[PDB]
Amino acid sequence: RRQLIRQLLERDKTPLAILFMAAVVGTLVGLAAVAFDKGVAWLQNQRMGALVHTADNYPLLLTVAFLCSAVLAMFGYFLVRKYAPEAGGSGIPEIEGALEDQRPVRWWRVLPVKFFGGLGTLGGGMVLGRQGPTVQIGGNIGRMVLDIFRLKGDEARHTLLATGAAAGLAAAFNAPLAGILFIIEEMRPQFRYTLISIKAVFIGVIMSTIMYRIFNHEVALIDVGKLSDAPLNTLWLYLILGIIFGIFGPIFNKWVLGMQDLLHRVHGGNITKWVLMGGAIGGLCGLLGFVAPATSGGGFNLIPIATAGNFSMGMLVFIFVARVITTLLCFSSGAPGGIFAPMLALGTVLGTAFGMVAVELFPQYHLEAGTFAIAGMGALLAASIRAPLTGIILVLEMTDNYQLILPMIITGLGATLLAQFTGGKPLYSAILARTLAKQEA
Amino acid sequence: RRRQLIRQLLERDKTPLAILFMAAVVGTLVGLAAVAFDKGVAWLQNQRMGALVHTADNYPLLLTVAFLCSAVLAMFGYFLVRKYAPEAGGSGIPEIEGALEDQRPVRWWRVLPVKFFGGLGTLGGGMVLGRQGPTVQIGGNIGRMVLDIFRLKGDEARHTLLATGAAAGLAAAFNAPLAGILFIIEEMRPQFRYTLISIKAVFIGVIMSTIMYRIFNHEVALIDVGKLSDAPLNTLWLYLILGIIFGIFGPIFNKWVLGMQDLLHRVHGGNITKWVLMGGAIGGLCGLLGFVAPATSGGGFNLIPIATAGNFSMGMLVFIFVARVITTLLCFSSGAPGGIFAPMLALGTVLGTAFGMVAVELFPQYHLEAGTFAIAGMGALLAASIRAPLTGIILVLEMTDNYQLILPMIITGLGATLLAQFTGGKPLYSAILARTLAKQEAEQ
Amino acid sequence: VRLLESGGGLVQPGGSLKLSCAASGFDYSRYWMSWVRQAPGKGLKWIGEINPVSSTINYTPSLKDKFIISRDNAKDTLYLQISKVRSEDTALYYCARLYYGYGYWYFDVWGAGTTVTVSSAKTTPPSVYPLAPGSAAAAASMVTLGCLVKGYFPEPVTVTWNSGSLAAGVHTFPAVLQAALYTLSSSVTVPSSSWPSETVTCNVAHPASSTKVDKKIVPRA
Amino acid sequence: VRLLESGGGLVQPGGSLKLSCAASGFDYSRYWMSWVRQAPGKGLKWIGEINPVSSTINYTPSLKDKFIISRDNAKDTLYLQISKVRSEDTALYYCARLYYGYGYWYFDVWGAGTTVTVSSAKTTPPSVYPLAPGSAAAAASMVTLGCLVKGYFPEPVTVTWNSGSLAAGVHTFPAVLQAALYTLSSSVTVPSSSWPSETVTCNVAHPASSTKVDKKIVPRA
Amino acid sequence: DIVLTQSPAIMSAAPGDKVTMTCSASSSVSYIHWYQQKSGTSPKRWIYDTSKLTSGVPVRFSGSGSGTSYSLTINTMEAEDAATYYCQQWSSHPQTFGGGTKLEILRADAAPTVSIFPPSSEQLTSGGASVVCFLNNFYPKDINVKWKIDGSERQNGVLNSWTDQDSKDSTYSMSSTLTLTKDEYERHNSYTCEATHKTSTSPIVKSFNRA
Amino acid sequence: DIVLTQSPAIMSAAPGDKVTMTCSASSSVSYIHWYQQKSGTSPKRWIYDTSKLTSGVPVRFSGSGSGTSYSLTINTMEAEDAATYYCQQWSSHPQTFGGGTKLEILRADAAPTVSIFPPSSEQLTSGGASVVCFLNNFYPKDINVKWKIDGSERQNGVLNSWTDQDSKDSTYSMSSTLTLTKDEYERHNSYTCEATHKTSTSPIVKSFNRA
């Protein structure tokens, strides 16, 4: 006890120099995230001044909109397999591990690999987010300055590494809160006290979020306007929808894991059987990304339209299923890209559909499908990656519908409450589990 | 060694179903409780009207009655504490923050009724004391009370149920489930050592309480300010400047709040009566100002919307500021059962608004609107004093629903703790458990 | 918060009329608007409801397009189109504003009303005659005046005095029908020392007939 | 999105005119509206600006109430009152919508703007005369016609041909003022084989004078 | 769709009395509503969600009920409560209203106040000739008017119309109007109006003569 | 009141050319703006925050500058760039605009086409007598008209008005109108109109005789 009194009276005193760095990190993670995002676009663009260029000839399109998504997806896997087999996959478990000093921060490699690597897989338009990938690019940005200035001692190591993780998840979704909350709820070493400086983080999250704004004002990522509100007598409908995501969250966890096994045969580990099966799934996307865009691409652009209710119940279930496939087949193929963003779409869509069913089943509730779409947009980040708090805050962070807050949680809780009661595990952990139990042996 | 990690990872997020099912019962109970407490607090401030209006003719007869009620109530307040649970006094959080570290006790069989009725007396009388903090404590005891009634055992079931009761409380109060969870895991939670607190259990509780509240409080907010304007990047720096200001002042206010409970301690020496008396003393002094200039008295909630609007002249602001500083210290420092949480919200708003106004003219080309800074500062004194930026920012937004201000809100709340560190200052909610923990011992 | 609906009136069987309802005093959006009609003497019957973005519109169990509710949030106005009307459609049509408590929706703020009478008659303006006391007027403390409104169709007529400015002591008896024409009188008691000396005007309005008349009650000269 | 401002016109020294600006195609709130005027020939000069809730209104260095900007968000309309006007107030008045990039505000979307002439002179319809080639018309490939619009006040007049249907080869010289009266001519070159043979009509309009005339250019006898 | 049936179709009780009206549902409902409708006005939201008085409703009123049967009550009803109360539900689509209950106030006697009116000069200028005769503020409502042309019976052309119990004084008022042809009228002199109400044995006469 | 002064008041350059206009501030500004104004239209927001083309501005355009001096540039200007550019600041209240710069499609000399007309028969039927004389499509704008009644000078009553550079052919056109009294006119015969432009050494005459 006599110690406590000293610690208490000693709380919140972080080495000024650790702070001043979290600022340099943030700023850098920032300029980075910006440039990455820009390039990703620039490519998806070219893949048009190529499509339109030969819009006359039909099979000539389907062809070019395969070769570019192949030539890019290949160039992607390659950069990874031959220079940093860690850039593959999400890009978070490697940081989540690294926080526990169980994996390494090979920034001198992972930086350029994850960057250009992604531009290849994303710019080609595969069912992979650019979020996770940025979380990783962030960490490395942190550790890169940590090494360049040789600051030493756990705190300066864990701290600068973590701020770079959040600065990243932030400058991406432009959600400073969701960022900080993510670290202190998922990244952060889960079973032991740590020397991470919360205050350092913020300075970083901000610095990055600013940089982003400097180059991204007057536009949002997801715009859905003020949807209606949700009356108490309709709160239970959000538990039912919560339970649903909860039983399916783990099942989706099986397929995502067991699909990287089954996909592993097909190449055995062979740099080329992989790279080839790379432009394979890669090109398959650039194709659907022009014969039914809803099944391909990131999946952002289709969220607003799902919330509105402009998708027939059918077209929804179609898009759902097809996306489930395209997302697994893409994430499980160890290509450099996150499964974070795409789960957002996955939830939206599933949410919307639950909505519609409800909307008619109870005309006396005066429901609006769109609310469940939002009550579910972060529900697959809750049943899979199991980070309710970061999930709820992220949705809100960018859907700005705080009046839904109650239905948002009652769904996001019913999620993890059913993903526990039924196997399932922190999908972002179960990966570091296999990649940590494989390292040894 | 990582041989273990792989088991823990593959073992994460598995909380004893029975610990969960309780966090639900706690939540629900912390809820019905928080609702009832709030109700009665009002019911009293009401009677203190059907007493004022009743004799509105006679002027000194008002000033008189609006002193004896606030005295007879504030007294009955201190009393219940000093003679039955000297812990109900003060905020009501450090005793929980301590109890999380098994450094203080959860005497719920006393603190429950004492903090309840005790507060009705100090709050129902209208002193400058929030009812938030006091509810956090009522919550904990609600948790620990079921923990004991069902003998669930083992750190997790003890730390968990105790912590969900604390948040279920800080939530059913401001009707901010997020701000509640975020508070535990940023302030309450034992700060220097891993703990067995079940995050998922908490949520179940925060919700259960927040629902109960809704069941009895829909169609009305606590602070309604509507969509204020936006804040352009070229005006972001102004929020740092305001951030710094709160930062240098946050600790100073921390001095006064502590050093005022010392100086106020002489005046009674510890004598149950010299205290109880000095109780109806400061108590009554409030019920008085609470009718000769209500801005310097009462909770301070109601005056926030009006400060944000800009309906207070620069003068009236500074007046209200200063006067409130005093009334809040004089009231919290007097060991009366009530938080200093809410009142700091007011304190900030006002200081914020004022900064706003100055700005608003100093730069006509920024097209500012004082109101934004009022919101950028409403949680700033929760950042420089109690030092919980994250819980503070989330609480504001939780109830001012102006997410477009989010950036200026942080750039201010950071500049705050960044200047309250660089200049002495400490977690006001800690520095209390420090003195109250170093006093337990160091005294024998 | 005023909900003022116009449009009603006289329509011949198998006809169509567009009832309107102008809102003011609140935000039209965020609000679910509905219609409910009260048949003379009978109770109320919900007709329809149309959510904000008009992405939802439901009616009671009635066929195809007997009803067609719509709304132009750009004019804060609710509409109602009844086609192929029949006698069962003759009633008072109110447009309400919808809200809820725990969630089981209620009709929050009902508007005024508007009447639709299905019939082959003719919209007949009313004749307004001043009812001043006789020459043998025993002018006591209080003086009873009144004006007679007769020979109009269809309901209803609105009678106020001095433009409402004189509301205490007023009466308006229910109209009586006779020979396909309506007739009602309005009573208004005022202080004798207040009448001859001042101006007692009775203002009658017949919406359908689209007329308005102000009869000045003058002593029988 | 459109910003249409009316109100301008003719006013005598020491007068007052309420310029209006009706907005459509965007949310009037959240927006800072302002006025800027352009004096004929000269540049632009900012007049004032009024925030959303009209809790802020600033003008350029002008005296007391030379200007009184206000807005009725209920009608998405921006107003401007100029009192004790003088010749320096004669210009084109635009109402802009205000926004910003990094934060150093700009005049986002402008509007056509209304003209305000401040004079003592009296209004006056114009006289339209056909300008046909002389009798010694060397009828070559192209034939130049035109009509003269003179003796009117105040500005402006609109000259089109065959109702606009003939827009290529058209001219409308700036009006010249003289003796409190305006005067301008309009040129219109067409293919010779196209003129005498067809109908070349010049349509002048003078809104102020409330007149419209169509002068048919016929060959000089 | 749910069939709400309010029990007392019409009922009367003297102010300061405790009155209660029922509203049963065919099936099952929850969180019923109540609207108040005084004569000449659109309905007004009174009680809701089974028992939440609306901002303004006197604390005199109280709601209650559950699932199959609900009720609305007035502890010590006042005269200003005279109106028609409509229970409505929307716990099952489509919403449905009850048949309504009409509340009537019982008060002490309150004798008429007759007024005879000679056909307007303007009406006469068109062959019409209406002899209006009011009967303001009386109680009970039972009242008998009878016309006497030149001291003689008459029932042809006579039209009466009562108003509904006044919301404030709880009295009734009724008008009697005899109509004739300008000529039929002109060929007579005495036009009396006799009113017989409980408040008196000897009827109240009120006539005027053209002469 | 920052005194923004745009350098070239007026300037001309042949399309596909690189043109640059300045805008100096009396004091210190930052994040200047630019507005384009083509004849007959209200200003259009072109460049802003010193160099952000607005959604739609051809990437042909580029902004620049700093503190005391800024500029706007067109890499290979096109003909559709003829207009007047106005730089404006609001980095210091109250906002202020520049004097503007007028861009003009510098072109190749064009001989003016002269068309003279006798006063309409209708105008003469009211004492008026205007002898209009056009001068269509020429360049440069420098041109001199001169009237000669019955072979003699004349400057009284003459009124000229030039049009603004054509958006398409970048030529100018100017009308000269001699006005007289029906009588003053009738007492003469020769009415010549002489135009002197760079495109020729000997002026272009164009007259008509009443006779």
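Throughout, chain B uses Swiss-Prot numbering, with the displayed residues spanning 17-460 in order.
Looking at the header, which is where the method is noted, we find X-ray crystallography, 3.1 Å.
Backbone N, Cα and C define each Cβ position, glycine as well.
Per Swiss-Prot, chloride binding site is recorded for B:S107, B:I356, B:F357, B:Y445, and the stated evidence type is experimental evidence. Within 10 Å of the C-beta atom of B:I356 (chloride binding site) sit 28 other C-beta atoms, taking all shown protein chains into account.
For the mutagenesis of B:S107 to A, Swiss-Prot gives this note: Uncouples chloride transport from proton transport. The structure shown keeps the original residue. B:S107 (mutagenesis position) falls within neither a helix nor a strand when secondary structure is assigned with DSSP, and so counts as coil. Taking Cβ-Cβ distances under 8 Å and a sequence gap of 6 or more within the same chain, the neighbours of B:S107 (mutagenesis position) are B:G149, B:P150, B:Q153, B:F348, B:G354, B:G355, B:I356, B:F357, B:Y445, B:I448.
Within the same chain, residues at least six positions away from B:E203 (mutagenesis position) with a Cβ under 8 Å of its Cβ are B:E113, B:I402, B:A404, B:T407, B:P443, B:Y445. For the mutagenesis experiment B:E203 to K or R, the note given by Swiss-Prot reads: Decreased proton and chloride transport.
Quoted from Swiss-Prot, the note on the mutagenesis of B:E203 to D or H is: No effect on proton and chloride transport.
B:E203 to C, I, L or V appears in Swiss-Prot as a mutagenesis experiment; the accompanying note says: Abolishes proton and chloride transport.
While the structure shown retains the original residue, Swiss-Prot records the mutagenesis experiment B:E203 to A, G, Q, S or T with this note: Abolishes proton transport, and reduces chloride transport.
Among the mutagenesis experiments that Swiss-Prot reports, B:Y445 to F or W is described with the note: No effect.
Looking at Swiss-Prot, you'll find the mutagenesis B:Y445 to A noted as follows: Abolishes gating, permitting continuous rapid transit of chloride ions; when associated with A-148.
Under its mutagenesis entries, Swiss-Prot includes B:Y445 to L with the note: Alters stoichiometry of proton/chloride exchange. In this view, B:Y445 (mutagenesis position) is surrounded by 22 other Cβ atoms within 10 Å of its Cβ, with every protein chain counted.
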(request) Could you tell me the maximum Cα-Cα distance in Å between the residues recorded as binding chloride, namely B:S107, B:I356, B:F357, B:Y445, rounded to a whole number? (result) 10
(message) Around the chloride site formed by B:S107, B:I356, B:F357, B:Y445, which additional residues qualify by having Cβ within 8 Å of the site's Cβ center?
(response) B:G108, B:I109, B:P110, B:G146, B:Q148, B:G149, B:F348, B:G355, B:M360, B:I402, B:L444, B:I448
(request) Work out the three-state DSSP category of B:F357 (chloride binding site). (result) helix
